[PDB]
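*Asks:* Below is one structure. I have some questions about it.
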Number of protein chains: 2
Amino acid sequence: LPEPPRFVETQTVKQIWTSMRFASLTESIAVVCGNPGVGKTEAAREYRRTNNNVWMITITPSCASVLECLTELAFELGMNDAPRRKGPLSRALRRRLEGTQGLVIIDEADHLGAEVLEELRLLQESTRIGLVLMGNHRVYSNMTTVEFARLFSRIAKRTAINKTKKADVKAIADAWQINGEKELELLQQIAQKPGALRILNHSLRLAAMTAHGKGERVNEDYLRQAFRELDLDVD
Amino acid sequence: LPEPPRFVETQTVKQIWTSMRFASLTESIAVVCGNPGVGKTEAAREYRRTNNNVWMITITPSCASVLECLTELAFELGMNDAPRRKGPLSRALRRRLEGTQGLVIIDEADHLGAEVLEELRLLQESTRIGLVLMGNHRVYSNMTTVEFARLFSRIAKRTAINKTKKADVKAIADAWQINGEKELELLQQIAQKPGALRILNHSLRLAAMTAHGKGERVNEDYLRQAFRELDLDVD
Ligand SMILES: Nc1ncnc2c1ncn2[C@@H]1O[C@H](COP(=O)(O)OP(=O)(O)O)[C@@H](O)[C@H]1O
Ligand SMILES: Nc1ncnc2c1ncn2[C@@H]1O[C@H](COP(=O)(O)OP(=O)(O)O)[C@@H](O)[C@H]1O
C-alpha cells in the first residue's frame, strides 16, 4: 500500500559512489570486480541519473571490438555524427570529452580484449578523464600478468564486493518499511543466497504485489510465500 | 721470430668460460652483454673448439627469423636433412638435442625479434639445455620490460664486460713475450681505446710481421709504428 522503492542508498552504494567520484575527480582508472547480484549496474545508473558529466555504457560480446565500443561511447556522449572509421572517431571522442572532467563507466569489463582496453586506457590518458570498470572477479583476475602491468600501475583503486552486509539489507528493509526481527533475519538469509539484490528484489516485489492484491501488509508469511518460490535449489 | 699466439687465456676468458660452463651445466639462459672488441666471439669459438657437446651459431639480420635461426641450428647440430617447415624442424631439433646436456651459443642477440628469442627459450626449456647470448649492452637493454619479463626470470646469469683489465693485457703480452714496462703501459693505452682486442691484435701482428721482415725483435718502436697507424683519431 505504500510506494515500492525503486532504489535505496546502502553502505555498498555509498562505498561505490565514493570510489566512483574518486575515479572521476582523480581522473584515473578504477576496477569494480565482484560477483553480480549486488547492484553495481543500478548503482552506476543511479550515479549517472543524479550527476552530470557522467557517462555509462555497456559491453556485449556482440560489441567486443574497439570500433563497436567507441561507437557505444559516441552514442553515449550525444554524437550521432560518429564516423565509421576507427581513427577520426577516436579523435572526435578525444576532442568532445577533453576539458569536461567527465567519467566513463564500463559494464562487463571481463569481455574485453587487450587491444580494446588498451585503446580505452590510452584514450582516457589522452583525455584526462576517469574510467570505471564493472564485472565479475575475472576482470582483475585477467591481470595476474605483464600485458596489463602498466595498466596495473594505472589501476590504483578497486572496491571488491562479493556479498552484501547486514546494514545493507537493513537499509533495504527500511526502504521497504520492514520492522520484523524474524523478517530481518529472513532477509539476511535471502542475502546469503547469491544473486542477492536480484533475488531480494524479486521476493520483495512478489510480497508487495501479493499484499496489494490481497489488500494487506507484507508479513513474514508473504516473505515465505515469495522466497519459497523461484526454484533456487531445484536441479 | 717465435710463434705468434692465436689465443691466450685471460681473466676475462676464464670468467666467460666459467659463465659458459655455468649456463651449460645449469641448463639455463645466460646473457653476455658488453661492448665488442673484447673477444667474446673468439672465446666462445675457443670453448667450442676445446669442448664437446657445445654448439655455436651466429645471427645476421639476413637470418633474423625463427626459421633461418633454426636452420642455422640444424646446420650446427650436424643435420643436413632439416625440413623447410617450422614445426617438424623444431621437433627434430628437440629430439636430437634432448639428453645431450648440450650448449647453444647465440652471437649478436641484439638483432632478435621477440618471437625468435621466445621460440629459443621455449626450445631450450623443452630440451633441458643451456643457452648463451652475445652482443652489445642493448641485448639486456631491450628488457628494461614486460614481454621478456618471464625470460628475465629465466635469465639469472650475466657477466658484463665493457673494457679490459691490466692482467688481461698482461697475459696477452706474456703470450706475445713482451717484458717492457713502457711497452706494458703502451699496450694498456691500446686497451684504453675501444675495439681493444681487435686494435691490439692488429698492432701486435703489424709489429710481428715488421720484426720478421726486418729480422728483429718487436720493440716499443715497432709498437709506435703499428699503433701510430690505423687512423683511429682521423675524422
Ligand atoms: N539500492 C537498491 N535497492 C534495491 N535493489 C537494488 C539497489 N541497487 C541495485 N539493486 C538491484 O540490483 C540489480 C542489478 O544489479 P546487478 O545485477 O548486481 O549488476 P551486475 O550484474 O552488473 O553486478 C537490480 O535487480 C536491482 O533490483
Ligand atoms: N685470447 C685472445 N688473445 C688475443 N686476441 C683475442 C683473444 N680472444 C679474442 N681475441 C680477439 O677478439 C677479436 C674478436 O672478438 P670480438 O670482436 O670482441 O667479438 P664480439 O664482436 O662478439 O664482441 C679477434 O680479433 C681476436 O683477435
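Using the numbering of Swiss-Prot, the residues shown for chain A are 67-210, 215-305, in order.
Heads up, the Cβ atoms here are built off N, Cα and C, so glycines get one too.
According to Swiss-Prot, the feature ATP binding site maps to A:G100, A:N101, A:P102, A:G103, A:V104, A:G105, A:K106, A:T107. Among the sequence features in Swiss-Prot, the mutagenesis site A:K152 to A is noted as follows: Complete loss of strand transfer stimulation activity and self-integration protection. According to Swiss-Prot, the mutagenesis experiment A:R187 to A carries the following note: 20 fold decrease in ATPase activity due to impaired ATP hydrolysis. Per Swiss-Prot, mutagenesis A:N202 to A is noted as: 60 fold decrease in ATPase activity due to impaired ATP hydrolysis. No effect on ATP-binding and polymerization. What Swiss-Prot notes for the published mutagenesis of A:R220 to A is this: 12 fold decrease in ATPase activity due to impaired ATP-binding. One mutagenesis experiment named in Swiss-Prot is A:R224 to A, and its note says 60 fold decrease in ATPase activity due to impaired ATP-binding. No polymerization. Quoting Swiss-Prot on the mutagenesis of A:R268 to A: Almost complete loss of ATPase activity due to impaired ATP-binding. No polymerization.
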*Asks:* Which whole-number value in Å describes the distance between the Cα atoms of A:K106 (ATP binding site) and A:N202 (mutagenesis position)?
*Replies:* 11
*Asks:* How long is the line from the C-alpha of A:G100 (ATP binding site) to the C-alpha of A:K152 (mutagenesis position), rounded to the nearest angstrom?
*Replies:* 32
*Asks:* Which site among A:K106, A:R224 has the most other CB atoms no more than 10 Å from its CB, taking these as recorded positions?
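*Replies:* Per the Cβ count within 10 Å, the most buried is A:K106.
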*Asks:* Where does A:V104 (ATP binding site) sit in DSSP terms: helix, strand, or coil?
*Replies:* coil
*Asks:* Of all the mutagenesis positions given, namely A:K152, A:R187, A:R220, A:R224, A:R268, which is spatially nearest to A:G103 (ATP binding site) at the Cα level?
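*Replies:* So, of the listed mutagenesis positions, the one sitting closest to A:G103 (ATP binding site) is A:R268.
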*Asks:* Please report how many Å separate the Cα atom of A:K152 (mutagenesis position) from that of A:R187 (mutagenesis position), as a whole number.
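*Replies:* One finds 16 Å between the Cα atoms of these residues.
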*Asks:* Filter the mutagenesis positions A:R187, A:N202, A:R220, A:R224 down to those whose C-alpha lies within 10 angstroms of the C-alpha of A:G105 (ATP binding site); answer none if the list is empty.
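*Replies:* Near A:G105 (ATP binding site), where near means Cα within 10 Å, there are no mutagenesis positions at all.
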*Asks:* So around the ATP site, A:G100, A:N101, A:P102, A:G103, A:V104, A:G105, A:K106, A:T107 aside, which residues have their CB within 8 A of the centroid of those CB atoms?
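*Replies:* For the ATP site the neighbour list reads A:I231, A:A266, A:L267.
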*Asks:* Near A:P102 (ATP binding site), which of the mutagenesis positions A:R187, A:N202, A:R220, A:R224, A:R268 can be found within 10 Å, Cα to Cα?
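*Replies:* Within 10 Å of A:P102 (ATP binding site): A:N202, A:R268.
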*Asks:* Which recorded positions, if any, among A:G100, A:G103, A:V104, A:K106, A:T107, A:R268 have a Cβ under 6 Å from ligand 1, given in order along the chain?
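*Replies:* Only A:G103, A:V104, A:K106, A:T107, A:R268 qualify.
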*Asks:* Same-chain residues six or more away whose CB lies under 8 A from the CB of A:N101 (ATP binding site)?
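*Replies:* Once residues fewer than 6 apart are set aside, A:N101 (ATP binding site) is near A:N202, A:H203, A:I231, A:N232, A:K233, A:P264.
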*Asks:* Using Cα-Cα distances with a 10 Å cut-off, which of the mutagenesis positions A:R187, A:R220, A:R224, A:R268 are near A:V104 (ATP binding site)?
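*Replies:* The mutagenesis positions passing the 10 Å Cα test are A:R268.
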*Asks:* Restricting to the same chain and to sequence separations of six or more, state which residues have a Cβ under 8 Å from that of A:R187 (mutagenesis position).
*Replies:* A:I95, A:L197, A:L221, A:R224
